[PDB]
Amino acid sequence: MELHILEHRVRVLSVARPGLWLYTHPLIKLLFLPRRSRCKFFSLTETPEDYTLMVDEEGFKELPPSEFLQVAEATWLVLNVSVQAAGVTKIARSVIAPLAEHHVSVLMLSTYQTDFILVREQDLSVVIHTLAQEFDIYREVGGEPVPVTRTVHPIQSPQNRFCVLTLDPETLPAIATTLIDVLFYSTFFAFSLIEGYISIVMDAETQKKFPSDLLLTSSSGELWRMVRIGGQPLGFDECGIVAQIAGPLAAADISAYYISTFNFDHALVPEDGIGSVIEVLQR
Amino acid sequence: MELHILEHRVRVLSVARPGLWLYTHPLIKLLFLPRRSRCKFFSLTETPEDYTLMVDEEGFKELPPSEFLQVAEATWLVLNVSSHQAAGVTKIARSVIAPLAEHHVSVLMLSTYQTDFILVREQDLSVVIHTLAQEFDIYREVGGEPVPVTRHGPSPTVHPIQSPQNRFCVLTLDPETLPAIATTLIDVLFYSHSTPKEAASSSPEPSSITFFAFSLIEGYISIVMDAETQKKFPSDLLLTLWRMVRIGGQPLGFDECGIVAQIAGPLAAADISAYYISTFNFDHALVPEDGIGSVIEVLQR
Ligand SMILES: NC(=[NH2+])NCCC[C@H](N)C(=O)O
Ligand SMILES: NC(=[NH2+])NCCC[C@H](N)C(=O)O
């Protein structure tokens, strides 16, 4: 029905782990102090390779250049589609496969609340032409929608069990010192704060570290297994990577959250279905 | 009547305000993550010019060198007199401050909500003991328990003073409350606009000065903050005004003696309470707000 080009203009960055200390001051601001910046799109993911940041242009300005900070080419726009499978599965045929077929490279950010599909600004007219025959397409300007006018990659699954959680923004101060400890002083951990909504992906072991009654989910105890996608770093030009994972999962009707980082892709699937997901993906 | 030499070996440092972002990672650790360091003595004072740190040797290892980090030469020991007239350093002006200055022992002061600490350089300890053993029964803290003790600067001058008009409160907190106020404390300390540099010569009575003192010493929390800044926190968490006299024109260094004495002496004769906090560059006496006029008059004599 409806595809929205959100008001965000996003840069994609990698912070090398030995340099994270240098970015503590701006990241604490972007995580916890909304009155100190105009950033409305913030996503931070920790991997064994780096910290990946996706931030809008205003949040980007808070990050000083250094030898520890890599910035992917291009400014990325954020797409969002308006009972269904969780995560990317419900947009695999309608968004992911058509963009791959038309050679538009994407970055995925599934969150607790919704699925963001990032595309480079240069591809906007192809995105519109490709998706207009299923969606009425709108651009968000001033908070309101305006109608638009004129290779097989290796996979692996570590044993970690993951939680997909949200948080009432009014309680973010109450978890701040634990979140700080986990991110800066302590492997996959994702935190995003986008248009005021918080989404967190966290190891079941890491969840034990937080105060008991603050992290929220509509499915208590629902755990996910991660499928890491890619052997060498994936870059930002190769298309069809999400599609070769999300396509088979949609055909099997298996829910999957999907998160791109700077170097790799990650699908989160129901923990009890990890065997059937691996089988499906090896076909 | 008792004087206690505490179990802290302290380094005194300054992070120049423009370099603060480089030190946010260690400072956040020392403020909020006790399981991450063996530090038992941590004092952070924000001024318009810098963040002064007094930190024990374990906390000191968290702070790597840079152009924005100044470290005072000496390793400092910490003295305390429990005595329960005017309060604060005024109570020890004649018994501790003046004798140490007369015997050329340079001090640093750190008043907290809980008590008044006097820091001295470790190489002066023998002179300190010999000077104060007549009036005080001296004990040294070993493993948390008191054990009886039985065994280059400019010449002193009268320093200029400055009397900012804002009002300060002295507060403590339940340590279990520290996590709940962390984001506000972080915002106040590290993300807030500050007053521009103002010398005493051109600004004898500034309307306001940026000044926030936080200490965590053996688990006890002490905070000195502008009264206006209390409103940013919740009222049931802050456990409970004062005017500041800032002392110095040029940075005071660590070797001139008799600076505290020239303030605490007259205040004792006027029976005026005074909290006293040394930072890397200047000294700060906090006096009851309704007495500031008398205080300025006595100091200007
Ligand atoms: N850095 C990355 N995670 N790259 C892979 C992202 C997905 C890929 N660009 C696609 O269109 O299918
Ligand atoms: N950096 C400073 N605040 N120096 C002044 C401290 C007091 C001075 N050493 C005295 O013995 O009286």
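Throughout, chain A uses Swiss-Prot numbering, with the displayed residues spanning 1-82, 89-156, 173-208, 226-322 in order.
Per the header of the entry, the method used was X-ray crystallography, 1.8 Å.
Just so it is clear, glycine is given a Cβ too, placed from its N, Cα and C backbone atoms.
Counted within 10 Å of its Cβ, the other Cβ atoms near A:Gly274 (L-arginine binding site) come to 12, all protein chains included. If you look up Swiss-Prot, you'll see A:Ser111, A:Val112, A:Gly274, A:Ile280, A:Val281, A:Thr300, A:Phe301, A:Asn302, A:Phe303, A:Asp304 marked as L-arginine binding site.
Among the features that Swiss-Prot reports, domain 'ACT 2' is placed at A:260-321.
For the mutagenesis result A:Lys61 to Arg, the note given in Swiss-Prot is In 3KR mutant; abolished ubiquitination by RNF167; when associated with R-96 and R-213. Around the Cβ of A:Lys61 (mutagenesis position), 14 further Cβ atoms fall within 10 Å across all displayed protein chains.
Per Swiss-Prot, mutagenesis A:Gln90 to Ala is noted as: No effect on interaction with the GATOR2 complex. Following the DSSP three-state reduction, the secondary structure of A:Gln90 (mutagenesis position) is coil. Cβ neighbours within 10 Å of A:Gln90 (mutagenesis position), excluding its own Cβ and spanning all shown chains: 8.
Where Swiss-Prot documents A:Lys96 to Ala as a mutagenesis experiment, the accompanying text is: No effect on interaction with the GATOR2 complex. Sequence-distant contacts of A:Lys96 (mutagenesis position), defined by Cβ-Cβ distance under 8 angstroms and a gap of at least six in the same chain, are A:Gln90, A:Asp121, A:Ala289.
Annotation of the mutagenesis experiment A:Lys96 to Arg in Swiss-Prot: In 3KR mutant; abolished ubiquitination by RNF167; when associated with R-61 and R-213.
In Swiss-Prot, a mutagenesis experiment is listed as A:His175 to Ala, annotated with the note Decreased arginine-binding. Constitutively interacts with the GATOR2 complex. Within the same chain, residues at least 6 positions away in sequence whose Cβ sits under 8 Å from that of A:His175 (mutagenesis position) are A:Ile268, A:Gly269, A:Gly270, A:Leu273, A:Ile280, A:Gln283. For the recorded site, A:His175 (mutagenesis position), the DSSP three-state label reads coil.
In Swiss-Prot, a published mutagenesis experiment is listed as A:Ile202 to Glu, annotated No effect on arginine-binding. Loss of homodimerization. Decreased interaction with the GATOR2 complex which constitutively activates the TORC1 signaling pathway. There are 24 other CB atoms within 10 A of the CB of A:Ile202 (mutagenesis position), with all protein chains counted.
Quoted from Swiss-Prot, the note on mutagenesis experiment A:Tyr207 to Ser is: No effect on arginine-binding. Loss of homodimerization. Decreased interaction with the GATOR2 complex which constitutively activates the TORC1 signaling pathway. The 10 Å shell around the Cβ of A:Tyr207 (mutagenesis position) contains 16 further Cβ atoms across the protein chains shown.
Counted within 10 Å of its Cβ, the other Cβ atoms near A:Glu261 (mutagenesis position) come to 13, all protein chains included. Annotation note: A:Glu261 (mutagenesis position) sits in a coil segment as assigned by DSSP. Annotation of the mutagenesis experiment A:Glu261 to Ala in Swiss-Prot: No effect on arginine-binding. No effect on homodimerization. Loss of interaction with the GATOR2 complex.
Secondary structure at A:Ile280 (mutagenesis position), as computed by DSSP, is helix. Record note (Swiss-Prot) on the mutagenesis of A:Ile280 to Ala: Loss of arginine-binding. Constitutively inhibits the TORC1 signaling pathway.
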If you tally other C-beta atoms within 10 angstroms for each of the binding-site residues A:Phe301, A:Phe303, the top scorer is A:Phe301
Cα-Cα, A:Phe303 (L-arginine binding site) versus A:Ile202 (mutagenesis position), nearest Å, comes out at 24
The answer for which mutagenesis positions (A:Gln90, A:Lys96, A:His175, A:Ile202) have a CB under 6 A from ligand 1 is none
Those recorded positions out of A:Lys61, A:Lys96, A:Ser111, A:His175, A:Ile202, A:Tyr207 that pass a Cβ cut-off of under 8 Å to chain B are A:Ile202, A:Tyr207
Integer Å value for the Cα distance linking A:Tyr207 (mutagenesis position) with A:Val281 (L-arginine binding site) is 32
